[PDB]
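Q: I am attaching a structure below and will ask some questions about it afterwards.
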Amino acid sequence: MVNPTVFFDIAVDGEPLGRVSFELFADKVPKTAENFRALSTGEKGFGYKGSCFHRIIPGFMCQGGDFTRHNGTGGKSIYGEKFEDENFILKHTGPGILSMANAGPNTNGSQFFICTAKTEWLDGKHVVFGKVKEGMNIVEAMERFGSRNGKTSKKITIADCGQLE
Ligand SMILES: CC(C)[C@@H]1OC(=O)C(C)(C)/C=C/c2ccc3ccc(nc3c2)[C@@H](C)NC(=O)[C@@H]2CCCN(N2)C(=O)[C@H](C)NC1=O
């Protein structure tokens with residue numbers, strides 16, 4: 001089995017910025033990786049294309065994936081509105097870690113975050129399931145549109161997304 005790779009093409013106020021690609025650790029968290037993979041291809045009929053990064057805190061993380069309410073209160077998984085925490089094998093080791101956002105135990109949906117710092121205090125409560133493979137420079141560029149309270153100064157969108165391999 002080969003861990004899947006997905007990509008996001010990022011835009012800033014509609015203008016193309018660049019691509020971020022991710023390795024999804026399906027060998028360690030297959031249910032969580034499959035959710036993010038399928039939402040990235042849109043193959044269930046819904047997913048990330050067109051959604052935004054609603055909270056970007058420089059020196060911390062970029063959060064996105066709310067395609068139902070567009071503001072960080074919504075989203076849904078391919079398994080239903082919520083699904084369980086699969087495991088916590090992987091840790092928040094540094095910039096580029098891809099992890100699930102949640103509102104409590106066993107509340108994963110579609111929202112995710114990309115770390116731009118080591119966030120070890122989230123270990124064991126957010127499921128880590130991938131990492132940036134290429135385009136950390138694009139993530140760093142996105143980070144410059146964030147702010148201390150997370151509000152973005154330009155609209156940061158996933159203009160396209162899908163699977164590479
Ligand atoms: C998935 C979604 C439904 C959920 O939303 C909620 O629980 C509700 C809708 C209640 C919003 C809470 C909320 C709002 C604004 C914030 C501003 C700032 C902060 N936390 C915030 C948390 C700071 C300290 N931490 C984060 O930014 C962390 C980083 C890791 C990912 N991550 N955010 C979540 O997983 C949050 C913990 N959960 C949610 O965003």
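Cβ atoms here come from the backbone N, Cα and C positions, even for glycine.
Swiss-Prot lists these features:
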DOMAIN    7-163  domain 'PPIase cyclophilin-type'
MUTAGEN   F60 to A  Loss of ability to stimulate MAPK/ERK phosphorylation
MUTAGEN   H70 to A  No effect on peptidyl-prolyl cis-trans isomerase activity. Reduced interaction with BSG/CD147 and ability to induce leukocyte chemotaxis
MUTAGEN   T107 to A  No effect on peptidyl-prolyl cis-trans isomerase activity. Reduced interaction with BSG/CD147 and ability to induce leukocyte chemotaxis
MUTAGEN   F113 to A  Reduced ability to stimulate MAPK/ERK phosphorylation
MUTAGEN   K125 to R  Loss of acetylation and interaction with TARDBP
MUTAGEN   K125 to Q  Acetylation-mimetic mutant; no effect on its interaction with TARDBP
MUTAGEN   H126 to A  Loss of peptidyl-prolyl cis-trans isomerase activity and interaction with HCV NS5A. Loss of ability to stimulate MAPK/ERK phosphorylation
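Structural setting of the listed features?
A: Around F60 (mutagenesis position), taking its Cβ as the centre, 17 other Cβ atoms fall within 10 Å, counting all chains.
On its own chain, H70 (mutagenesis position) has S51, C52, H54 as residues at least 6 apart in sequence with a Cβ closer than 8 Å to its own Cβ.
In the three-state DSSP assignment, the secondary structure recorded for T107 (mutagenesis position) is coil.
Proximity of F113 (mutagenesis position) to non-local residues of its own chain (separation of 6 or more, Cβ distance below 8 Å) is seen for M61, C62, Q63, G64, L98, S99, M100, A101, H126, given in sequence order.
Using a 10 Å radius centred on the Cβ of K125 (mutagenesis position) and all shown protein chains, the other Cβ atoms total 14.
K125 (mutagenesis position) carries neither a helix nor a strand DSSP state and counts as coil.
Its Cβ placed at the centre, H126 (mutagenesis position) has 21 other Cβ atoms within 10 Å.
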Q: Give me the count of other Cβ atoms within 10 A of the Cβ belonging to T107 (mutagenesis position).
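A: Summing over all protein chains shown, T107 (mutagenesis position) has 15 other Cβ atoms within 10 Å.
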Q: From the mutagenesis positions listed here (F60, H70, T107, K125), select those whose CB sits under 6 A from an atom of ligand 1.
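A: Those mutagenesis positions that pass the cut-off are none, since no Cβ is under 6 Å from ligand 1.
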Q: Could you tell me the C-alpha distance between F60 (mutagenesis position) and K125 (mutagenesis position) in angstrom, no decimals?
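A: Their Cα atoms are separated by 16 Å.
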Q: Going by DSSP, give the three-state secondary structure for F113 (mutagenesis position).
A: strand
Q: Distance check, please: Cα of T107 (mutagenesis position) against Cα of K125 (mutagenesis position), rounded to an integer number of angstrom.
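A: It is 11 Å, counting Cα to Cα.
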